[PDB]
Amino acid sequence: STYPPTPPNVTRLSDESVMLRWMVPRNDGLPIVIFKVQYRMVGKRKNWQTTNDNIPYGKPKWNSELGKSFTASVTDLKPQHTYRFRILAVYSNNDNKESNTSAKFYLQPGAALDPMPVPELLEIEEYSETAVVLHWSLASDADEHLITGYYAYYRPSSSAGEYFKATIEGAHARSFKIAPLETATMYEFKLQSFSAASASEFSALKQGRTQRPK
Amino acid sequence: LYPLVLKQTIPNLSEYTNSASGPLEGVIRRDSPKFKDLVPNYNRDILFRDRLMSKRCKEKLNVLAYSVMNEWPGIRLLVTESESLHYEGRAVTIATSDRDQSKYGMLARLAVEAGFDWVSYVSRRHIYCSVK
């Protein structure tokens, strides 16, 4: 049998893009290989659009006592329109199962919205052979009440692929372990603060390597 | 080569556009001067739930027929229907002979591989394919 992802939750990233967050609940059904992301406009003549990314399930199997949570962006959206979003899981037998759809989400213009604080990203802690720890700071001014958390973007250095994303909740966080990562591998990392309504400019892009097996 | 998911389309764009199945045309009737061009497919390894199709439709439907059998030895392709291109013979609605809806995403991928110009995973019941 095959257990579906939860409906994605949406935050606005820019005038033309959003971040989606979902889970797969702990279950003994078939493994998921990838997820696909779909969106559709609420309104006229409207069909489901599929984005080009194949989001890999990754490892480990579960990242909590509840399931495994995932973060992914959808970009190139038309501003000032209402959308719905859903996630489709592809299983190890090549079948697929879609989440319930999100709530209607109006893509706001940024004029009424307040600038978010840009994290200042410190050197990447070369933590272990399979993990790295990001550290950052917030400028003195920063209205931390504005922040729900941080979105981290990372990929192998020089890779042309899309960034992987991860979510860390809590305005007060100032560090985050990214794991599991490939061993002896150079990654590039950038970080933004986010709220439901928006997200900061990016930190500097920082490079950091997992450890080399001795 | 991932299978398609529900509502996915390859190539990832509109049906009637260029890079896909190209433009719509004349709706073919019994009286139509076109009607003589719609060919029957008497491939024995394709199940029909109808036999009358366009020329390119047959070409690709035959490769897919033997591709299905190739991917799954002993399985057969099922054509369930032959304002879209159905009245022109240029679109098919398909499934598998064993009715394994879990294969449909895979079947969709096989229709792309088999060289259909535009494949659409329209429902859990069946896959839509078309040619230019």
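Our numbering is plain: 1 for the first residue shown, then up by one each step along the chain.
According to its header, this structure was worked out by X-ray crystallography, 2.2 Å.
Cβ coordinates are placed from backbone N, Cα and C, and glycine is handled just like the others.
Going by Swiss-Prot, these are the annotated features:
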{"type": "BINDING", "residues": "A:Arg40, A:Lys44, A:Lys46, A:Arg84", "note": "heparin binding site"}
{"type": "DOMAIN", "residues": "A:4-110", "note": "domain 'Fibronectin type-III 1'"}
{"type": "DOMAIN", "residues": "A:118-213", "note": "domain 'Fibronectin type-III 2'"}
{"type": "MUTAGEN", "residues": "A:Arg40 to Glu (Swiss-Prot position 503)", "note": "Loss of Heparin binding"}
{"type": "MUTAGEN", "residues": "A:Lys44 to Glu (Swiss-Prot position 507)", "note": "Loss of Heparin binding"}
{"type": "MUTAGEN", "residues": "A:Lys46 to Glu (Swiss-Prot position 509)", "note": "Loss of Heparin binding"}
Alpha-carbon spacing, A:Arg84 (heparin binding site) to A:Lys46 (mutagenesis position), which is rounded to whole Å: 11
Collapsed DSSP category at A:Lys46 (mutagenesis position): coil
Recorded positions compared (A:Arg40, A:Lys44, A:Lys46, A:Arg84) - the one with the fewest other Cβ atoms within 10 Å: A:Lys44
Where A:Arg40 (mutagenesis position) falls in three-state DSSP terms: strand
Chain-mates of A:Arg40, A:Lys44, A:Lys46, A:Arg84 with C-beta within 8 Å of site centroid, heparin: A:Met41, A:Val42, A:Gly43, A:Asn47, A:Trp48, A:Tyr83
A:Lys46 (mutagenesis position) versus A:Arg40 (mutagenesis position) - Cα distance in angstrom: 7
The domain 'Fibronectin type-III 1' (A:4-110), counted residue by residue under DSSP: helix, strand, coil: 0 helix, 52 strand, 55 coil
